[PDB]
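Participant: Let me give you the structure first, and then I'll get to my questions.
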Amino acid sequence: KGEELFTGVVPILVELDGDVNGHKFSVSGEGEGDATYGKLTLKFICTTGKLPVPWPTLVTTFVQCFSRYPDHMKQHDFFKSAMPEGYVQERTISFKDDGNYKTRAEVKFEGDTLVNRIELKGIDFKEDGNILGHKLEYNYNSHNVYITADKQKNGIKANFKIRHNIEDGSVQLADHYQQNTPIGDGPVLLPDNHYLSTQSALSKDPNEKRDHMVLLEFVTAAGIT
């Protein structure tokens, strides 16, 4: 019955508590998602001051239940099936020739609002690296999130490579390993191998003086005919 909760516009709240190399920070996000069009619109604000890591590095961490699963692929939608009770989303983001982020998130409904609560821990980052040195461009490339079933843990696994554009024209690879498990005891949909075609656009709010990020994301499931 999870899919019925996403037929219209659903309010989203994102809350993150982070620690990267001892730099403690918090981010609060607000917006909405419309799964019918695989549309996600969110505005994030760093409530502790200046964000110690570049904004693009946190995009993937900051609600795949808003992905548009075409009608013929609806039996492969794990994300919506785990709702309203939700799911736990865990990741290990390995930045090539640099450190790593270990994230634990709980995505669930709090009333009629979809909430993403995250704890992020970043370790072994280089002081003058692409991350702590803030050498990443404020943009985002299109990617494919490859999903596979994890029948033993009653959830899914995902593997993908995020390419962050560096200011000098080079690329900072951020390899993602993901694990999602349902919070509830109800039946979930265990999918066949497929992918989520993601398109992300980053922008700024001209009237906002606080360190922020406005995200517009379009996600469509594909890979099954």
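Note that chain A is numbered according to Swiss-Prot, with residues 3-64, 68-230 shown in order.
We read in the header that X-ray crystallography, 1.6 Å was used to get this structure.
Just so you know, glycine gets a Cβ as well, placed from its N, Cα and C.
Swiss-Prot gives this note for the published mutagenesis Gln69 to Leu: In RSGFP4; increases fluorescence and shifts the major exitation peak to 489-490 nm; when associated with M-64 and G-65. Looking at Swiss-Prot, you'll find the mutagenesis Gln80 to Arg noted as follows: In Azurite; shifts the excitation and emission spectra to shorter wavelengths and increases quantum yields compared to BFP; when associated with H-66; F-145; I-150 and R-224. Annotation of the published mutagenesis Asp103 to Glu in Swiss-Prot: In mut1.27; shifts fluorescence lifetime from 3.03 to 2.85 ns; when associated with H-145; the original residue is retained in the structure shown. Quoted from Swiss-Prot, the note attached to the mutagenesis of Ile128 to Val states: In EBFP2.0; shifts the excitation and emission spectra to shorter wavelengths and increases quantum yields compared to BFP; when associated with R-30; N-39; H-66; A-72; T-105; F-145; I-150; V-155; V-171; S-198; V-206 and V-224. Among the mutagenesis results in Swiss-Prot, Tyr145 to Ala has the note: In Cerulean; leads to improved quantum yield, a higher extinction coefficient and is 2.5-fold brighter than ECFP; when associated with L-64; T-65; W-66; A-72; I-146; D-148; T-153 and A-163. The residue drawn here is the original one. Record note (Swiss-Prot) on the mutagenesis of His148 to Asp: In Cerulean; leads to improved quantum yield, a higher extinction coefficient and is 2.5-fold brighter than ECFP; when associated with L-64; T-65; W-66; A-72; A-145; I-146; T-153 and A-163. One entry in Swiss-Prot concerns the mutagenesis experiment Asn149 to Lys. Its note says: Increases fluorescence at warmer temperatures such as 37 degrees Celsius. In Esmerald; leads to brighter fluorescence; when associated with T-65; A-72; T-153 and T-167. In VisGreen; leads to brighter fluorescence; when associated with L-64; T-65; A-72 and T-167. Swiss-Prot lists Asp155 to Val among its mutagenesis entries, and the accompanying note reads: In EBFP2.0; shifts the excitation and emission spectra to shorter wavelengths and increases quantum yields compared to BFP; when associated with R-30; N-39; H-66; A-72; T-105; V-128; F-145; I-150; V-171; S-198; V-206 and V-224. In Swiss-Prot, a mutagenesis experiment is listed as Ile167 to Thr, annotated with the note In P11; increases fluorescence at 475 nm excitation and at warmer temperatures such as 37 degrees Celsius. In Esmerald; leads to brighter fluorescence; when associated with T-65; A-72; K-149 and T-153. In VisGreen; leads to brighter fluorescence; when associated with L-64; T-65; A-72 and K-149. The note that Swiss-Prot attaches to the published mutagenesis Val176 to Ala is: In mut2.1; shifts fluorescence lifetime from 3.03 to 2.50 ns; when associated with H-145 and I-198. Among the sequence features in Swiss-Prot, the mutagenesis site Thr203 to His, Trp or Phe is noted as follows: Results in significantly red-shifted excitation and emission maxima. In Swiss-Prot, a published mutagenesis experiment is listed as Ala206 to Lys, annotated Abolishes the tendency to dimerize and leads to monomeric fluorescent proteins. One mutagenesis experiment catalogued in Swiss-Prot, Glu222 to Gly, is accompanied by this note: Suppresses the 399 nm excitation peak, leaving only the longer wavelength peak at 475 nm.
Mind running through what each feature is packed against?
Facilitator: When other Cβ atoms within 10 Å of the Cβ of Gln69 (mutagenesis position) are tallied across all protein chains shown, the result is 24. In the three-state DSSP scheme, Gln69 (mutagenesis position) falls into the helix class.
In the three-state DSSP assignment, the secondary structure recorded for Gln80 (mutagenesis position) is helix.
Annotation for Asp103 (mutagenesis position): same-chain Cβ neighbours under 8 Å, separated by at least 6 residues, are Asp129, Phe130, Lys131, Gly134, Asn135, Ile136, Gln177.
According to DSSP, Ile128 (mutagenesis position) sits within a strand segment.
Taken residue by residue with DSSP, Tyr145 (mutagenesis position) is part of neither helix nor strand, so it is coil.
Residues within less than 8 Å, Cβ to Cβ, of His148 (mutagenesis position) and separated from it by at least 6 positions along the same chain comprise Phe165, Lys166, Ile167, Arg168, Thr203.
Close to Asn149 (mutagenesis position) in the fold, though at least 6 residues off in sequence, lie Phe165, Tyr200, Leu201, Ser202, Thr203, each with a CB less than 8 Å from its CB.
Cβ environment of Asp155 (mutagenesis position): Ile161, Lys162, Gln184, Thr186 lie under 8 Å away, each six or more residues apart in the same chain.
Under the three-state DSSP scheme, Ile167 (mutagenesis position) falls in the strand class.
Other C-beta atoms found within 10 angstroms of the C-beta of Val176 (mutagenesis position) number 13, with every protein chain shown included.
For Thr203 (mutagenesis position), the Cβ neighbour count at a 10 Å cut-off comes to 23, with all displayed protein chains included.
Mapped onto three states, the DSSP output places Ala206 (mutagenesis position) in strand.
In the three-state DSSP reading, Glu222 (mutagenesis position) counts as strand.
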Participant: What is the nearest of the mutagenesis positions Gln69, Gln80, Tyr145, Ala206, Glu222 to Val176 (mutagenesis position), using the Cα of each?
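Facilitator: Spatially nearest to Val176 (mutagenesis position) by Cα position is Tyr145.
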Participant: Round to a whole number and give the Cα-to-Cα distance in Å for the pair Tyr145 (mutagenesis position) and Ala206 (mutagenesis position).
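Facilitator: Cα to Cα, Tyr145 (mutagenesis position) and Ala206 (mutagenesis position) are separated by 6 Å.
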Participant: Any idea which of the mutagenesis positions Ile167, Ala206 has the thinnest Cβ neighbourhood at 10 Å?
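Facilitator: The mutagenesis positions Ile167, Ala206 were compared, and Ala206 has the fewest Cβ atoms within 10 Å.
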Participant: Which of the three DSSP-derived classes (helix, strand, coil) applies to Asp103 (mutagenesis position)?
Facilitator: coil
Participant: Which of the mutagenesis positions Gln80, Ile128, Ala206, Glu222 has its Cα nearest to the Cα of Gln69 (mutagenesis position)?
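Facilitator: Closest candidate to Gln69 (mutagenesis position), judged by Cα separation, is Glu222.
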Participant: Rounded to a whole angstrom, what is the C-alpha distance between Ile128 (mutagenesis position) and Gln80 (mutagenesis position)?
Facilitator: 38
